[PDB]
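Please read the structure below before turning to the comments.
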Amino acid sequence: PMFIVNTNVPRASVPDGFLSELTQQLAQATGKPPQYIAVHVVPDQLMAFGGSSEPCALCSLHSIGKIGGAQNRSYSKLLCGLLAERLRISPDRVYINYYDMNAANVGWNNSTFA
Amino acid sequence: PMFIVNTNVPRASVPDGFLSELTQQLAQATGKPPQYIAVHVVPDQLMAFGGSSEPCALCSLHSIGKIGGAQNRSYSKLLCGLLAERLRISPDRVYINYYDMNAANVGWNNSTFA
Amino acid sequence: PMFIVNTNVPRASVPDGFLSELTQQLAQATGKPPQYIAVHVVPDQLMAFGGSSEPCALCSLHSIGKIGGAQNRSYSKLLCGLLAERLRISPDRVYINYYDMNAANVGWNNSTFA
Ligand SMILES: CS(=O)(=O)Nc1cc2occ(NC=O)c(=O)c2cc1Oc1ccccc1
């Protein structure tokens, strides 16, 4: 799985250990080994949410499976929780787009997962 | 809805008020309240279009519905218009990818929109 | 088509001519004329892969068509190969998401491709 967070929160406000925390928590939540988890955080972004420049985030979670109604609610609670605790972003100022990727459409190590 | 612009135009060339303008114009065009519109501009990017580094943009519009043939033509005229007027990017050096998101695949406020 | 690479490799390690090489090699591989190819490279990123901050990349390739089982395998071999040679990224630390875009969902030059 791959999780990306784009935020206007400044780099200095991203705490040490945040990528490792996301890796671990996402491994746990998706039921996958951590070796499969990639995380990417992009601070200092020029963004607004509802026209306000208050802290906000625009994120994506891509996975081969483990995406669906209930699962996505559970990921959103987990992820908005981390963003609120660590980056002081209100959950109502977070959007997370979820993508169920087909194995044939994910490249890795010179091939795909198909 | 969420609109992202990645461009090689420099940060100083993004006018003050641009994120607000995009928010308002997209609220109008989508017919959704502005509280739901998120906008994200990423200048100073290492980019080419057609092998040239003249000003260009790579953009994305995600919406739960309000995506389709005619709508997307209208959005493209609107958004290329804004990018040409405000950032001086030629419409033929803009790509916009449109995504009709399922409500279950959009996380917000600890849950999803399903 | 549009190809994006996000990486923790520093900007100074991205060689001159990398965007042009990606453009040409993508045109070779997809068959699309080089005038239609857009490329975007984002270095200096805060990312991890498998919980490690060794060199890695998260990429995307969007195209109207020219996406599928065998094509995507071939793109991955190509693109991992370029990343390894030019940016010294191990192929097993690269993910590439492939998107077959509907023509109605790609804006350009004030309209869409539908
Ligand atoms: C890069 S692409 O993946 O978005 N595809 C294309 C990009 C293009 O850009 C410029 C064009 N004309 C003048 O410039 C095009 O006609 C054009 C066509 C593209 O492909 C198709 C293939 C079948 C149906 C619809 C579109």
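Numbering of chain B is taken from Swiss-Prot, so the residues present carry the numbers 2-115, in order.
Method on record in the header is X-ray crystallography, 1.7 Å.
The backbone N, Cα and C atoms fix where each Cβ goes, and this holds for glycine too.
Sequence-distant neighbours of B:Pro2 (active site, proton acceptor) (same chain, six or more apart, CB under 8 Å from its CB) are B:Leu27, B:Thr31, B:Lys33, B:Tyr37, B:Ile38, B:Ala39, B:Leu62, B:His63, B:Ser64, B:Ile65, B:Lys67, listed in sequence order. According to Swiss-Prot, the feature active site, proton acceptor maps to B:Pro2.
Residues near B:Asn98 (substrate binding site) in space but far in sequence (CB under 8 A, at least 6 apart, same chain), listed by position: B:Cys60, B:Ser61, B:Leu62. Mapped onto three states, the DSSP output places B:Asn98 (substrate binding site) in strand. Positions annotated as substrate binding site by Swiss-Prot, on the basis of experimental evidence: B:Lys33, B:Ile65, B:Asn98.
Annotation of the published mutagenesis B:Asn111 to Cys in Swiss-Prot: Causes formation of interchain disulfide bonds with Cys-81 from another subunit; the original residue is retained in the structure shown. Counting only same-chain residues six or more apart in sequence, none has a Cβ lying under 8 angstroms from the Cβ of B:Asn111 (mutagenesis position).
The number of other CB atoms found within 10 A of the CB of B:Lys33 (substrate binding site), across every protein chain shown, is 16.
Residue density at B:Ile65 (substrate binding site): 19 other Cβ atoms are found within 10 A of its Cβ, drawing on all protein chains shown.
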